[PDB]
Amino acid sequence: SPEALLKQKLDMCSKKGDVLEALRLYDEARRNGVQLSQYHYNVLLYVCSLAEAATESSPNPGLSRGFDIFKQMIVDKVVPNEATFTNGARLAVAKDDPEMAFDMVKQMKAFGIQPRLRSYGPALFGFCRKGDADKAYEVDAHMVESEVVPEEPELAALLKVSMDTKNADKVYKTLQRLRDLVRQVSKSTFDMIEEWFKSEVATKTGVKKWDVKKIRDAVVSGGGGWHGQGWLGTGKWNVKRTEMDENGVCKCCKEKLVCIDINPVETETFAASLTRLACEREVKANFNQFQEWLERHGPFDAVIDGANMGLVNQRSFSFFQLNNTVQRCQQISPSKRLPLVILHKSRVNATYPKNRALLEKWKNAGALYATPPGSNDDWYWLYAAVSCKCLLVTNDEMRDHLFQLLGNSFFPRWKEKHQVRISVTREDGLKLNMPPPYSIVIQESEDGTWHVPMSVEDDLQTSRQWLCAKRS
Ligand SMILES: O=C1C=CC(=O)c2c(O)cccc21
Ligand SMILES: O=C1C=CC(=O)c2c(O)cccc21
Ligand SMILES: O=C1C=CC(=O)c2c(O)cccc21
Ligand SMILES: [Cl-]
Ligand SMILES: [Zn+2]
């Protein structure tokens, strides 16, 4: 067919890197009357984005036509898919015209298409480089109306543009957004927040009289750990890099941070999403069978990721480390409940006979579920800990794609409250590291003192740095 030739020839044009040939083949198809489908359009947008814009004379027809091709795709009502948005975005990034990036997003919306987060990036980061705060806030308002949630890079851009234009109101609001959506901040956002609090504008914003009643009312109302009523106090901020002790006490100022509740209704929603997500990947009958088993067992104070407890920091599966963990979890259980061990059936059948007999004893005591061949254990230990409302014992770093499906609002908060990690020393052996008695999140106290935590990969490996910003 003629459409299958365009497909065949554009495939090679990208793989060569010839944009001029892809643009010739584009026009030939219009002069031949051949309709372009999803696939054809995506390859052109990608191919066009291999071009750069000229430092000397007007930009090259690869990028210029790229946007025209995109505009035409939308006009034609060719359905965009995830490769469309990626390509249109990398076209916008190479072009580096924030104004034109923002047009694509406006077209998408005009034609009933839901823009992606990566669509907004070129516009937002361009306007930020340029210092055009008003345009950045336009892009932001457009995301909000499109219900596309920013992540940390977009929020940091918004923060920095707000700092650049002395807009203390936007700094405040953006800081609350970081609290709400990100919780702990990257190193570059952390440095940026420190600069804000040390700056003249920050020194010069505030109020020395305020209604203590309305603040306290706002603290109750927000769920705790913030009030949202604006900057309080006056004068220079004391801004110190510091740490929290194990009880959430700031080492600089002695403020004890608060522990923020989780709403049990959000937990039930999450439980249902786990079930849905798991059923999509596991054999449905396997996950059902586990849920039915779980309904007939328990109660549990803890759930163990048995593969991770056998393997973390080991050359091969350590039954010693699994068993030591089981024993320690049982010892801290107020009634000495055995923890529920989730482990692959292949690993249940350990080749030292007393260990195999113990694994079978645990099963017989209602405290071991052997997951079937082909299963991903993670769904099982997550579903169990969530549903049994108990501790989850795993050092899984949660780098896997699976965990990205769980979202970045509820699940990180839940994890903080439920996750136990093991650590081992030469001197002392194995230790359980329990959930902290405070929430590791940006906090704003009732007198307007701020504590801002840095994000780290593992906070047992890394001593987590915090900012303490307190009026002098
Ligand atoms: O000042 C900047 C504001 C936003 C932004 O994205 C940016 C950047 O990406 C590189 C240098 C400076 C800035
Ligand atoms: O949609 C489902 C996927 C898995 C699963 O176990 C399940 C279930 O157990 C009950 C209703 C729906 C589902
Ligand atoms: O006292 C606690 C405050 C917060 C919190 O998350 C917590 C916890 O997760 C386990 C025991 C005590 C606390
Ligand atoms: Cl033995
Ligand atoms: Zn402090």
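Going by Swiss-Prot, the residues shown for chain A are 95-443, 447-569, listed in order.
Recorded method for this deposit: X-ray crystallography, 2.1 Å.
In case you wondered, yes, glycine gets a Cβ from its N, Cα and C as well.
In the shown protein chains, 23 other C-beta atoms lie within 10 A of the C-beta of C565 (Zn(2+) binding site). According to Swiss-Prot, the Zn(2+) binding site annotation covers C344, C347, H548, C565, on the basis of experimental evidence.
The secondary structure of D474 (mutagenesis position), as reduced to three states from DSSP, is helical. The Mn(2+) 1 binding site annotation in Swiss-Prot covers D399, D474 and is backed by a curator's inference.
Per Swiss-Prot, the feature Mn(2+) 2 binding site maps to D475, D493; the stated evidence is experimental evidence. Taking Cβ-Cβ distances under 8 Å and a sequence separation of 6 or more, the neighbours of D475 (mutagenesis position) in its chain are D399, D493, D497, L499, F500.
The DSSP secondary structure for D399 (mutagenesis position) is strand. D399 to N appears in Swiss-Prot as a mutagenesis experiment; the accompanying note says: Abolishes ribonuclease activity.
Counting every protein chain shown, 19 other Cβ atoms lie within 10 Å of the Cβ of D474 (mutagenesis position). Under its mutagenesis annotations, Swiss-Prot gives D474 to N the following note: Abolishes ribonuclease activity.
Quoted from Swiss-Prot for the published mutagenesis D475 to N: Abolishes ribonuclease activity.
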Whole-number Å value for how far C565 (Zn(2+) binding site) lies from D474 (mutagenesis position) (Cα to Cα): 40
Tertiary neighbours of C344 (Zn(2+) binding site) (same chain, Cβ under 8 Å, six or more apart): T336, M338, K350, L351, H548, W563, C565
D493 (Mn(2+) 2 binding site), number of other Cβ atoms within 10 Å: 19
Where the C-beta lies under 6 angstroms from ligand 5, the matching recorded positions among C347, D399, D475, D493: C347
Anchor-to-anchor distance, in angstrom and between Cα atoms, for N443 and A447 with 3 residues unmodelled between: 6
Number of other Cβ atoms within 10 Å of the Cβ of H548 (Zn(2+) binding site) across all protein chains: 25
8 Å Cβ shell about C344, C347, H548, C565 centroid, Zn(2+) site members excluded: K334, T336, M338, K345, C346, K348, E349, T546, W547, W563, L564, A566, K567
Protein Cβ atoms within 10 Å of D399 (mutagenesis position), excluding its own: 25
